[PDB]
Amino acid sequence: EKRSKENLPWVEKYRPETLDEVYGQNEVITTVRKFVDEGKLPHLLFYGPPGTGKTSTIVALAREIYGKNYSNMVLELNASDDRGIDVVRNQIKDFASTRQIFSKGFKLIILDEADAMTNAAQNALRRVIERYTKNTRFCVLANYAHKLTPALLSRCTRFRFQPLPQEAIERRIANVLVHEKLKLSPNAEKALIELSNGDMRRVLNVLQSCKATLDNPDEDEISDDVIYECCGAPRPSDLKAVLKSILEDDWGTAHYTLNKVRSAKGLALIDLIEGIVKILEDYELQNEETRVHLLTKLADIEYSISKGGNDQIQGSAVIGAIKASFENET
Amino acid sequence: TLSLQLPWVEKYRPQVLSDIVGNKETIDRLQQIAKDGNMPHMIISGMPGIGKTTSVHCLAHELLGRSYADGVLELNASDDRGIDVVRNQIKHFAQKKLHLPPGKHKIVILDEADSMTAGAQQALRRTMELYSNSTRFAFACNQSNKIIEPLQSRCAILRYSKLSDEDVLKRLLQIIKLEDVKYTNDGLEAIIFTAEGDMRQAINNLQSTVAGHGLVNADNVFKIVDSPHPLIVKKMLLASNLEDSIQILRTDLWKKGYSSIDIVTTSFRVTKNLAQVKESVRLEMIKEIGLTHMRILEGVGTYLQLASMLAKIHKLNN
Amino acid sequence: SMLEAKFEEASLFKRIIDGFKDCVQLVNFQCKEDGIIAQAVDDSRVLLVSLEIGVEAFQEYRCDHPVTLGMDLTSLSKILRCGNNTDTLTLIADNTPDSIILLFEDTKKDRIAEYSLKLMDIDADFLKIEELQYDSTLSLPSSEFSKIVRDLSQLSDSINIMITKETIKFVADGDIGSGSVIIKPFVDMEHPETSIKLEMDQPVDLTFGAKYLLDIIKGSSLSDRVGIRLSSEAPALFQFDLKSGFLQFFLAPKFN
Amino acid sequence: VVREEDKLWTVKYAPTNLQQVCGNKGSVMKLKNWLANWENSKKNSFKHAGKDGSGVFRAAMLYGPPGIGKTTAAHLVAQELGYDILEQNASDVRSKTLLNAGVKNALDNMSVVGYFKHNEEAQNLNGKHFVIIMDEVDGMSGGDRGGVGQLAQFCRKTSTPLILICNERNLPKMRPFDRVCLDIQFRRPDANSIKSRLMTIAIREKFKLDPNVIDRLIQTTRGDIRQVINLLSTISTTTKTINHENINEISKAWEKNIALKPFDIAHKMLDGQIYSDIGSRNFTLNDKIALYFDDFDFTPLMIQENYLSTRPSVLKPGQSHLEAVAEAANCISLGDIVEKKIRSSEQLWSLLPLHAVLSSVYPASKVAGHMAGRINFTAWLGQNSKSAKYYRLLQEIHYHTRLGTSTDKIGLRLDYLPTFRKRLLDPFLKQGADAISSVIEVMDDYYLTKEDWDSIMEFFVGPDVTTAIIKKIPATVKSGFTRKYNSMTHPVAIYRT
DNA sequence: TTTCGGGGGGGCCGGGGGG
DNA sequence: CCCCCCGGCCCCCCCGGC
DNA sequence: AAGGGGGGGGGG
DNA sequence: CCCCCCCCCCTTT
Ligand SMILES: Nc1ncnc2c1ncn2[C@@H]1O[C@H](COP(=O)(O)OP(=O)(O)OP(O)(O)=S)[C@@H](O)[C@H]1O
Ligand SMILES: Nc1ncnc2c1ncn2[C@@H]1O[C@H](COP(=O)(O)OP(=O)(O)OP(O)(O)=S)[C@@H](O)[C@H]1O
Ligand SMILES: Nc1ncnc2c1ncn2[C@@H]1O[C@H](COP(=O)(O)OP(=O)(O)OP(O)(O)=S)[C@@H](O)[C@H]1O
Ligand SMILES: [Mg+2]
Ligand SMILES: [Mg+2]
Ligand SMILES: [Mg+2]
């Protein structure tokens, strides 16, 4: 790096360095800690969604096992490096079949993002894993299990990284606010947790943007308004007003209300659709046809938006779809 | 801390043909071959973690005794197995002269032979035929169709079947006794249920438990081992009401971190293997799932798309 | 060790092997109390190489019982290249042999290099090379024969040898015209090694391939003269004598 | 030195005489007659073919399914006529260079081993000759570059008998051997032709084998004697009686899995039985997808070609044949879209299963039944190649006339070419040879050539086909046109095209 | 047929070493 | 000064699901 | 239970 | 020599 850690992005500045700084994965952390503390570490397969703490957890485990010099005692390969069949045959096999250089110990191989590896390399890895189990252990990190061959999955103990629970996110936010001299309101925290969807990267990035938005961060508190302004996301009141107008007003009034709400803050139609879908998920409809039509038409509109198209026509389509679906309640 | 302990899968790998559970007829045939020698060219096929490599290695060791080092040539996917290798090294090994008891032969073990290319398989044919008086070939594979027909004609087919629940329980109990592991019947039931007939996964999960929680009960097993998501997807697809399907999708799949691509692929497989539903209905559901999969691959991997897919499936099944 | 044969210098065995390593792949050595007799047949089954090394060519030769050894010449040459020409080379083989030991020992530096070569299983039986009354028995210097063969091969892929009264013709009729070389029985006293003799019984005319002759003439380094025995319809015999023993090539003639 | 009870049964009971061979008697006799009379054909230079017609070929090509006795038959024929065998196989590098430097010399050479082995033998005229056997010619992978062509030349130019063996005679790679060898076909021997051999083996090896179940065993291995002998050897180790009780389990365990060819895939996929409830229970959707994957590059084409030529037996109440055909066509279009997605820059091969359903399984299920006529190979490939050729010709014509016209190639095809014909073809049909100069002038005005003339005349369809019109033109007029064009200089639009 | 990427196998070319 | 060994590009061809 | 061609057991 | 089952094998870049 350059200069100091203060120049790093918050997603990187707050990367856990020890297993005690990994939040929201208590079962996995406890199990792996017990494994290492008793010398019974098996081959590991960390499967999970983005930004849950898999790379951080494995790096912290390697640091704990080997200390600061872990970087020179492990073989880390990711999608940014070439991992073809020749690489598996030569480099990985040589590393697994040879003793350490700097200090005595067992060999650790971290195949991060193993779901991006070819099937031939995965097949070649099977006997490498099986034959050198005495002195080497393999850890593979994945986001998609369907890309891993069944043979490789059979050889690894699986640990699932769940989406981060809300309390872990609050604890991390509290730590960040203790480090960065910042004030956050409860509504702002609630909105941040709601929009994060269990990703810590989103939490940290949005918090950094919110702090940058404040005029005087020392004596200015981040509010829900700041979060919605920086993220450009609809406020709950706007979504409720749009839904109420759509479900209780005439076509002209609904069109006017949607246009006004979108123009006031420059909101995107896709965010409005997501919010309305979330709101309607909790609705108790008396007919399954209403829900079926809502889901199908809204999915079609979202797919159409993903490819571009006319925005006004898409908004009118959303209004008409909601009206037609709710006309089935009678 | 820096001294690893051997995993139970390797520590308790059967070293004799009598310690292998499942496929009783084939195992007894291998024992008879070992006792009487005259091993033929053979191809052992099956699905992961049932005891193919273990069986081949045990047979070779028992047959060749102390001559294992010189009489066995082992090659697998981790080793180069191109046409040049087959023509030079394998041919030299077959042509080699070695002194063995009257009923023994040199053995070539091509593990994971399905990965070999067609040219190498073609080159192996006359080498197998001409030197059978001193060399024998044992292939182990997961998919027999990958091996060309001429090679299959020259070998004896041994298609291993999946281990029954009883065999898995027997081996697990033997391991528990040899390890003095505290357990309950429900814990073993959960371990076998999650194993899905895979001995390796069963032993790995049994070690993970005890290694992390001491007592092997259903609870402790399920705090680390997750119930197979194919069964959850099957329950989601067969739910009577759309609300139940959406609830299962939200609680058991989406909130657990499973990706949309994984969910849609599993839905495709499960629908393909739903014998209780009419074929035409399954085809329509597969068409809808394929539409959703194509949308997901483009980048729209949202919960809304999966909900719409479930809604269309329910529309079809009504 | 039943079989123990010591060559004072490894150079001799290396030259012998190199003499017939570019034409055959597998060799069968029979070692008996009288020495070593080796036989080889090429892949095309056209050229047959025979080698005889008597007990006079070894400093110490011991053979309790006859032994047979099948050797691949690629591996043998590779191993022989690892020993210097100034070391003594011991070939060792025991009862019920699976491999042969090559020991390169040098007393100047007290350096011993031991290699083990695994033997090949050859089921081919020793072809009976029974004495044949060859019609013509010519002999001429190795250098001259090598020069003539190499010059003629550049023009045609087949060389026709005709032996008539005081006439030895090597025609190379092929794509590049048709060149011939004619030599007469000649005797010299200052340098008898450059003499050509002819001992025909009947006129002879045989056609042979260029590749086989090119391979055969590669043994000129081991002899000063080459003896060619020919018959009306039979394989030719190209014999190169040694200090103690011989190296013979039997080439099947082309049709008509 | 090798104990009898330490050999594979396929070696202990291998045929020793040509009579011991089971089945394919006609092919064996044909090969024996061909090799026996090879010397006479050589004396006649292979010009006077005999009654059998084998006297014109100097080489033979044995082909058939695996494990039927091709190699054994060839070796026994070679040894029965007192020839010397020179064998090569897929285990030996057989590239162009090695073949030229190897067997080529022996193609017209004597056998030293034969001479030294049959020197004392009397009346062995063939003992000094070579019989070159080229086994596993079809198994020539990339490691043998040019081997097929060199072997074809050897077949067309040889001095001793040469026998080639392959398993798939219909593959395109074997095209060069079309008419340069005598093709000898080996068919799957029937059970009756091998029952005595099985009885002898069972009696010698001391295990009971019921004659009734032999046919089931042959069906299990699909006529592979090597496979059935191996099955008997493997089962006899623990089971001492192959009776009707255990036949089903043994057959199900050892049954082969041969990938069906495109015609068989099309015939089976369009069968109406498998789509019924019971038939669905036996033949499952997974089985249908695997059947598609047996050949995933030709199955959709075959289905699209043959789905209009059946008599459906799965029509829904009130549904007509035409409605089912329309639904199948709609699904085929969707499958084509999916295929376009698969082979795009994204390389979405994970959609291969879905494609299988949309292109093959669903339309077939919609029009499944009995074939109304012969199954036809796809016509799309030839039409595609013809369209590509015509598009290339159109591009050349357009870029030759690009400096005079104002349009794209499509506009040239749709608008200009009719007027060009009226100014290039009609004049020859009215004033005969007086139009020549005028026509040439038009060509000179657009940098056209004679080849462009023919290509343009080859585009029109419907009522404007010129083939008969051009054919009916007097030969003198065409000759004069050619002479006039060849006796004058013309401009060049593009230099070094 | 074929819009990338990977993998395998063969043919040259040429640097370096040896005589 | 010339010949031979053997590393590296360079090119061509063929899969790609469970 | 697709249409057409080729080959070997049995009858003639 | 002729005829008839009985089945197999090929259509196909
Ligand atoms: N459990 C966690 N505890 C604390 N911070 C976390 C946690 N998970 C993610 N983060 C934060 O987000 C950043 C990225 O975490 P990562 O370990 O890279 O997640 P990841 O699951 O490995 O990402 P993928 O799967 O390759 S997209 C870390 O530097 C942390 O600052
Ligand atoms: N029948 C069995 N009996 C006892 N243990 C078994 C058995 N099968 C598998 N195992 C155990 O699982 C471990 C791995 O078995 P393997 O022989 O490698 O399975 P496999 O079928 O060869 O795996 P693939 O096909 O290469 S993925 C062994 O060391 C055994 O400890
Ligand atoms: N007609 C037959 N009669 C008796 N035994 C046979 C017959 N055909 C094959 N076999 C047996 O199977 C063994 C091997 O048969 P081969 O002739 O070598 O195989 P193939 O017919 O050439 O087929 P491929 O292309 O090599 S798999 C023989 O030694 C016999 O023991
Ligand atoms: Mg990561
Ligand atoms: Mg295995
Ligand atoms: Mg064969």
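Heads up, chain D uses Swiss-Prot numbers, so what you see runs 290-786.
Any Cβ shown, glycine's included, is placed from N, Cα and C.
Residues annotated as ATP binding site in Swiss-Prot: D:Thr299, D:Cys311, D:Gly353, D:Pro354, D:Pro355, D:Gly356, D:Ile357, D:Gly358, D:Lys359, D:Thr360, D:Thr361, D:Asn456. Under a cutoff of 8 A between CB atoms, and with a sequence separation of 6+ in the same chain, the neighbours of D:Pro355 (ATP binding site) are D:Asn456, D:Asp513, D:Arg515.
Listed in Swiss-Prot as a mutagenesis experiment, D:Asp427 to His is described as follows: In cs mutant CDC44-2; causes cell cycle arrest. Under the three-state DSSP scheme, D:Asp427 (mutagenesis position) falls in the helix class.
According to Swiss-Prot, the mutagenesis experiment D:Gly436 to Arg carries this note: In cs mutant CDC44-3/4; causes cell cycle arrest. According to its DSSP assignment, D:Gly436 (mutagenesis position) is helical. There are 21 other CB atoms within 10 A of the CB of D:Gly436 (mutagenesis position), with all protein chains counted.
On its own chain, D:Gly512 (mutagenesis position) has D:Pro354, D:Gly356, D:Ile357, D:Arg477, D:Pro478, D:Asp479 as residues at least 6 apart in sequence with a Cβ closer than 8 Å to its own Cβ. One entry in Swiss-Prot concerns the mutagenesis experiment D:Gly512 to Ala. Its note says: In cs mutant CDC44-9; no effect.
According to Swiss-Prot, the mutagenesis experiment D:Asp513 to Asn carries the annotation: In cs mutants CDC44-1/5/8 and CDC44-9; causes cell cycle arrest. Other Cβ atoms within 10 Å of the Cβ of D:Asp513 (mutagenesis position) number 23 in total over all chains.
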Nearest of the binding-site residues (D:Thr299, D:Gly353, D:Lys359) to D:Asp427 (mutagenesis position) - Cα to Cα: D:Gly353
Chain-internal residues, separated by at least six, CB under 8 A from D:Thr299 (ATP binding site): D:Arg515, D:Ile518, D:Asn519
D:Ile357 (ATP binding site): tally of other CB atoms within 10 A of its CB: 25
Cα-Cα distance maximum in Å, computed over every pair in D:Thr299, D:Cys311, D:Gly353, D:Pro354, D:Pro355, D:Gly356, D:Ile357, D:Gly358, D:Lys359, D:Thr360, D:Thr361, D:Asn456 that the record assigns to ATP: 19
Those residues of the chain, 6+ apart, with a Cβ under 8 Å from that of D:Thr361 (ATP binding site): D:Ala303, D:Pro304, D:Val310
Short-range recorded positions relative to chain B, from D:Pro355, D:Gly436, D:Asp513, with Cβ separation under 8 Å: D:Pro355, D:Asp513
D:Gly353 (ATP binding site): tally of other CB atoms within 10 A of its CB: 23
Other CB atoms within 10 A, centred on D:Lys359 (ATP binding site): 23
Rounded distance in angstrom between the Cα atoms of D:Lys359 (ATP binding site) and D:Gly436 (mutagenesis position): 21
Secondary structure at D:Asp513 (mutagenesis position), reduced by DSSP to three states: coil
Residue pair D:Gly436 (mutagenesis position), D:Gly353 (ATP binding site) - Cα distance, angstrom, rounded: 21
Of D:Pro355, D:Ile357, D:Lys359, D:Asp427, D:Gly436, D:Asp513, recorded positions neighbouring ligand 3, Cβ under 6 A: D:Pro355, D:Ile357, D:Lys359
Other C-beta atoms that fall within 10 angstroms of the C-beta of D:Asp427 (mutagenesis position): 19
